[PDB]
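Participant: Can you keep this structure in mind? I'll have questions shortly.
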Amino acid sequence: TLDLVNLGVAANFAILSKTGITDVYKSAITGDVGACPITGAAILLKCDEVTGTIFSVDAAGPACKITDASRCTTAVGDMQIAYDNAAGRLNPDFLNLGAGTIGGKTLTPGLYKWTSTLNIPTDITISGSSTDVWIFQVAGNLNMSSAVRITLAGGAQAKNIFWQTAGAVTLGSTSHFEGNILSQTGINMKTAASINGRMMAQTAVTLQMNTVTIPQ
């Protein structure tokens, strides 16, 4: 009975930020990337790093960039509506689960809230049907330590997982993440971390040699 978070046009993006995209070469991104209203010069991605289109609001950015202000603007706007929709959900199923550290848990469908920072220091499973939905509401940061893998079980799909964070996200080196990130600030990945998901930041996305794939 938990409704999907509608991403509108932002659904078309693996990475969408408002202040840019930094990168330690070489990353492997599958899906479109965009930044707005910042200049496309703030996208530090090469053409060989993106399987998809790089969208700029202006004439600056990587050589393969497409200038389309109105699409980037709509996407960022839809990302804000999604962020507010996700943050606005009421009547959580869980509050302060694991007291802000959830290593080793198996997370079943529902609306989860943390009034603090959330840490993921060891492997977790997300377990549910192909139609089940998870919304994780985090009033601080979200941290996941090096080499931590999020596993999906029971038919659970990346496209039906949403992480809403009031603070910054940090995914440790070589970690594997599952789901959509709606961050009010930054999403910062470290050396060889991967995500099956979307990085939607109201500030910047920062990468270090990452694999980023849009959910199927």
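Chain A is numbered as in Swiss-Prot; shown residues: 61-276, in order.
The way this entry was determined, per its header, is X-ray crystallography, 2.0 Å.
The backbone N, Cα and C atoms fix where each Cβ goes, and this holds for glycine too.
Quoted from Swiss-Prot, the note attached to the mutagenesis of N203 to A or Q states: Increased thermal hysteresis (TH) activity compared to wild-type. Quoted from Swiss-Prot for the published mutagenesis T211 to Y: No effect on thermal hysteresis (TH) activity. Among the mutagenesis entries in Swiss-Prot is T234 to Y, noted as: No effect on thermal hysteresis (TH) activity. Experimental mutagenesis at this site is recorded by Swiss-Prot as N248 to Y, annotated: Has 43% thermal hysteresis (TH) activity of that of the wild-type. Looking at Swiss-Prot, the entry for mutagenesis of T251 to Y says: Has 11% thermal hysteresis (TH) activity of that of the wild-type. While the structure shown retains the original residue, Swiss-Prot records the mutagenesis experiment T266 to Y with this note: Has 33% thermal hysteresis (TH) activity of that of the wild-type.
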Participant: Of all the mutagenesis positions given, namely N203, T211, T234, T266, which is spatially nearest to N248 (mutagenesis position) at the Cα level?
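Facilitator: So, of the listed mutagenesis positions, the one sitting closest to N248 (mutagenesis position) is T266.
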Participant: Checking the contact step here: among the mutagenesis positions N203, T211, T251, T266, which have a Cα within 10 Å of the Cα of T234 (mutagenesis position)?
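Facilitator: Within 10 Å of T234 (mutagenesis position): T251.
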Participant: I need the nearest neighbour of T211 (mutagenesis position) among the mutagenesis positions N203, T251, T266, using C-alpha distances.
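Facilitator: Comparing Cα positions, the candidate nearest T211 (mutagenesis position) turns out to be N203.
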Participant: Counting other Cβ atoms within 10 Å of each residue's Cβ, which of the mutagenesis positions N203, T234 comes out lowest?
Facilitator: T234
Participant: Within 10 angstroms of the C-beta of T251 (mutagenesis position), what count of other C-beta atoms is obtained when all protein chains are considered?
Facilitator: 14
Participant: Quick one: pull the CA-CA distance for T266 (mutagenesis position) versus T251 (mutagenesis position), whole Å only.
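Facilitator: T266 (mutagenesis position) to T251 (mutagenesis position), Cα-Cα distance: 11 Å.
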Participant: So among the mutagenesis positions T211, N248, who's got the most Cβ atoms within 10 Å?
Facilitator: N248
Participant: At the Cα level, what's the spacing in Å between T251 (mutagenesis position) and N203 (mutagenesis position), rounded?
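Facilitator: Rounded to the nearest whole number, the Cα-Cα distance is 15 Å.
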Participant: According to DSSP, does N203 (mutagenesis position) sit in a helix, a strand, or coil?
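Facilitator: Its secondary structure by DSSP: strand.
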Participant: Does DSSP give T266 (mutagenesis position) helix, strand or coil?
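Facilitator: The residue in question, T266 (mutagenesis position), is strand (DSSP, three-state).
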Participant: Provide the number of Cβ atoms within 10 Å of the Cβ of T266 (mutagenesis position), excluding the reference atom itself.
Facilitator: 22
